[PDB]
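> Okay, here's the structure, questions in a sec.
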There are 2 protein chains.
Amino acid sequence: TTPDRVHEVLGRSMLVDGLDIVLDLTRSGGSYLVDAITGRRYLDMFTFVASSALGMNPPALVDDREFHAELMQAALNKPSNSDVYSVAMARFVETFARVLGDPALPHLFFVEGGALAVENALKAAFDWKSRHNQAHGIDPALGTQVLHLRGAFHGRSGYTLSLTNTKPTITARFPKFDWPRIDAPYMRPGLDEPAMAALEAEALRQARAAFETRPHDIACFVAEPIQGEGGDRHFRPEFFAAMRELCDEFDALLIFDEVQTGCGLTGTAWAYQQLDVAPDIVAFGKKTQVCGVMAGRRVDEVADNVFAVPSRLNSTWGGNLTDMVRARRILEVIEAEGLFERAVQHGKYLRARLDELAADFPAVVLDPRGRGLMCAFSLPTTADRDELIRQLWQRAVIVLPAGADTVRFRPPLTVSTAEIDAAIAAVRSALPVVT
Amino acid sequence: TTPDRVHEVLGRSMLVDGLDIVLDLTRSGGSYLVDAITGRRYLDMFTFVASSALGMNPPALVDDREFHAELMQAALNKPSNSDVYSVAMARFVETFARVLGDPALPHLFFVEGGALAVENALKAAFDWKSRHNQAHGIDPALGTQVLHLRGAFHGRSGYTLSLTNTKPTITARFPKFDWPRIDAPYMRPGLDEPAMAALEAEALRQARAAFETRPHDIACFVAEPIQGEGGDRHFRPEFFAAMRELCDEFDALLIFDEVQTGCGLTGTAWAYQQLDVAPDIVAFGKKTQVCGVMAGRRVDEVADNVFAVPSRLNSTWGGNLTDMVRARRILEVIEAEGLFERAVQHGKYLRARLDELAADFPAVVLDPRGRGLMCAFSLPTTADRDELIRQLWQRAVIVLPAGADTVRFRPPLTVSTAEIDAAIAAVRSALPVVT
Ligand SMILES: Cc1ncc(COP(=O)(O)O)c(C[NH2+]CCCC[C@H](N)C(=O)O)c1O
Ligand SMILES: Cc1ncc(COP(=O)(O)O)c(C[NH2+]CCCC[C@H](N)C(=O)O)c1O
């Protein structure tokens, strides 16, 4: 079966709503996807929805003959890492701890899938709250609710469908828990310190009210440090620092969902490191290839927590061993080539270019924003946003929509300034056409 | 980091409650796991909890130099198959359809993880019921409950934690929906046709009562065709045929969870093919490597179902491309070497040997049972069962517990009769020690 027949074959069995190209697995490389049908090269600011750190076929992986042998050994089989340990697995875990570890969060747990990473973070919190309640003479039936934000996206699974609230298409007609949801006080243009502080104060009031009206029943607060799917909405560190204090006052865990922000994109291992707020638990995925949680801080105060008691958390495989081997090589490249720092520098460059765009097109390029390489801007209407994405597609630049009017950039950490310039050049060409 | 240091390294970050061995990825093969620490070979009747169809490093995979190149191409990267299609993906899908497909169930959907496969089956049913309700003048807020069995295991995720009911450790302190649960009328020794029929009639009465007391609100009935984790509990085809009629009478979908039974273990592609009951949806995983659902039958009667409307179901990756490439090669081996038929024949052999054991040890080897290679027996007490597993471990045979008193066999489809004899020889040696 042939590149020009891929869509026909898949269309017999599935809804085929993805891209019109067929990925060439061999010829794609770095910031470029190759369409196997035409041979056209596409500039990639999409990176499999922000899940590729180094882009396609990175040289450090492709040229490493020893790694080839390690990867092949892992790829031929699929052990249940839950039950059966290997050297390949242990090397991944120690390098994950070294490169991305936080000394306050020593407990690691791996699983396949971002939604399930978040769910295990939730399960840790539910167990923790119930046991903390029990230890202090409170009914252990209490501790089952999750405080969360409007505009959140945490996944499409049983628990995360009660949290995710972006597009109705995602959650409509699926049963949900009635969990408390508060306004998201994200930064918007033309609001100064005082106006921001007032916005935050109102979310915080809603948060406090939830805690007081559902006593001992809220196990945790979950947030994305920067909301991705909801529209690259950024929050001041002050908001989360206040939430941190409020969580502690009501004995609730703070969980950061770093599935989209994590693994270097904002310029640090984790976005929370720049906000200077310490979470009790972090859910990770996408760029990490294997998904999972890191936990500690207050979690350890309950001695029989989910990380200390056998069989409270599990899955058949405990993550994909092939993903672990690939991820450990990727982490070694990040560490050796200083890619977090490269993301800070190139992220400053991308951001500066978006600021220039805003100046040249004041009524059209709205709210340029970003942290590291996680950058975005918005258009006046969703029709404009949609049209700009199509115009870029015609020019062989792949970017992603978010929310109602946002265009987001998700370049690989290895993107060059010339590649950023090419993406920006395409946007400048397309904009007069959309206006 | 060295085989003898694997447990120490992992133990700094995780609960290390798995096996005392370290898997040698290279030297393991067929029905044998190799401990990298000692070089001792272990007879494998566990197969990464029934997730390996051909065992370790099968020759058809290891010796195939063209497949090596295809696997390597897939393993180096991890595309989002949700968005970006490839030839590798299309070849997997057409071979899955050819080898395991059912002409009544043409809609395929893939995802990482068995619990999420079941959840997507549930989501399809919730959407279907709500839309079917709406189309017939019934409130579309109705259709949110799942009828299911006692002793069921469907996963450890948000929706499946409301269904799974085996050991309290799995579900305790996690929030749940109040979904209707009925007795499981499984076959037990010393019950004849009439007594079985009475048992079934009572479950069916409970099922009917649930439907009548929760009108238009039960979207589906979910079952394992043979309950695995709950204790290899088998059901007569009559029970499911009656459930099939009852589902149709109340406009509810029937879903079979074949994550553990599927992909040839019982001697057919799917266990439901031997029960002669047509499901509307099948959840699969484990041996398939990639997980997912097949759907059709009544699903198609709602034209805007979840398989026809973009973005109702999704994940970042849409399954792991490396798993798809491996699975397609495994399916080709199954088809070429007649491994379903080999499972029927060797399954009859294993079963006959367990019958012999029951005769030689009448008060100790209870209820020998099986379908194909999915076989089991029970012991008088859980202390006896636990001790037998330890005694087998000392003799380098790996088997799994289930329920309170069951020992289950999960050999690879490629197991030989000499390997079955070796496992049986070990059980005969260990039994006098446990008594
Ligand atoms: C912030 C955040 N949390 C969890 C997830 C879920 O990850 P996974 O898809 O289950 O592996 C995500 C995923 N976000 C977007 C990429 C996939 C496409 C799209 N979100 C979808 O509609 O499913 C996340 O960003
Ligand atoms: C019948 C059945 N349905 C769903 C699942 C869930 O699959 P996954 O683990 O999410 O990939 C299973 C899995 N059953 C057992 C193997 C793993 C160990 C154990 N069940 C556990 O405690 O998690 C299944 O059998």
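Residue numbering for chain A follows Swiss-Prot; the residues present correspond to positions 15-449, in that order.
This deposition comes from X-ray crystallography, 2.0 Å.
Using N, Cα and C of the backbone, Cβ positions are placed for all residues, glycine too.
Pulled the feature table from Swiss-Prot, pasting it below:
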- A:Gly128, A:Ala129, A:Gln274: pyridoxal 5'-phosphate binding site (BINDING)
- A:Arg170, A:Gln274, A:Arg422: 2-oxoglutarate binding site (BINDING)
- A:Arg170: L-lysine binding site (BINDING)
- A:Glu243 to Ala: Retains activity, but binds alpha-ketoglutarate in a different conformation (MUTAGEN)
- A:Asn328 to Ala: Loss of activity but can still bind pyridoxal 5'-phosphate (MUTAGEN)
- A:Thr330 to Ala or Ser: Loss of activity. Cannot bind pyridoxal 5'-phosphate (MUTAGEN)
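Distances, neighbours, how buried they are, the whole picture for these features please.
Take the CB of A:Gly128 (pyridoxal 5'-phosphate binding site) and look out to 10 A: across all protein chains shown you find 29 other CB atoms.
Here A:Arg170 (2-oxoglutarate binding site) comes close to A:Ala129, A:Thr178, A:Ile184: these same-chain residues lie at least six apart in sequence, with C-beta atoms under 8 angstroms from its C-beta.
The Cβ of A:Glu243 (mutagenesis position) has A:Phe167, A:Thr180, A:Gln274, A:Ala416, A:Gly417 as same-chain neighbours under 8 Å, each 6 or more residues away in sequence.
Of all Cβ atoms in the protein chains displayed, 19 besides its own lie within 10 Å of the Cβ of A:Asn328 (mutagenesis position).
Taking Cβ-Cβ distances under 8 Å and a sequence separation of 6 or more, the neighbours of A:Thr330 (mutagenesis position) in its chain are A:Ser94, A:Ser96. Secondary structure at A:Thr330 (mutagenesis position), taken from DSSP and collapsed to helix, strand or coil, is coil.
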> What does DSSP say about A:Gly128 (pyridoxal 5'-phosphate binding site): helix, strand or coil?
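A:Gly128 (pyridoxal 5'-phosphate binding site) sits in a helix per DSSP.
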> If you draw a 10 Å sphere on the Cβ of A:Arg422 (2-oxoglutarate binding site), how many other Cβ atoms land inside?
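Total other Cβ atoms inside 10 Å, all chains included: 25.
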> Under a threshold of 6 Å between Cβ and any atom of ligand 1, which of the recorded positions A:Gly128, A:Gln274, A:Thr330 are retained?
A:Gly128, A:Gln274
> Under 8 Å Cβ-Cβ to anything in chain B: which of these recorded positions pass, A:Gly128, A:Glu243, A:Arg422?
A:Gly128
> CB neighbours of A:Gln274 (pyridoxal 5'-phosphate binding site) within 10 A?
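The Cβ of A:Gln274 (pyridoxal 5'-phosphate binding site) has 28 Cβ neighbours within 10 Å.
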> Reduce the DSSP letter at A:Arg422 (2-oxoglutarate binding site) to three states and note it down.
strand
> Can you list which of the recorded positions A:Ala129, A:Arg170, A:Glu243, A:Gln274, A:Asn328, A:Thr330 have their Cβ under 6 Å from some atom of ligand 2?
A:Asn328, A:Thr330
> Rounded to the nearest Å, what's the C-alpha distance separating A:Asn328 (mutagenesis position) and A:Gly128 (pyridoxal 5'-phosphate binding site)? Just drop the number here, would you?
15
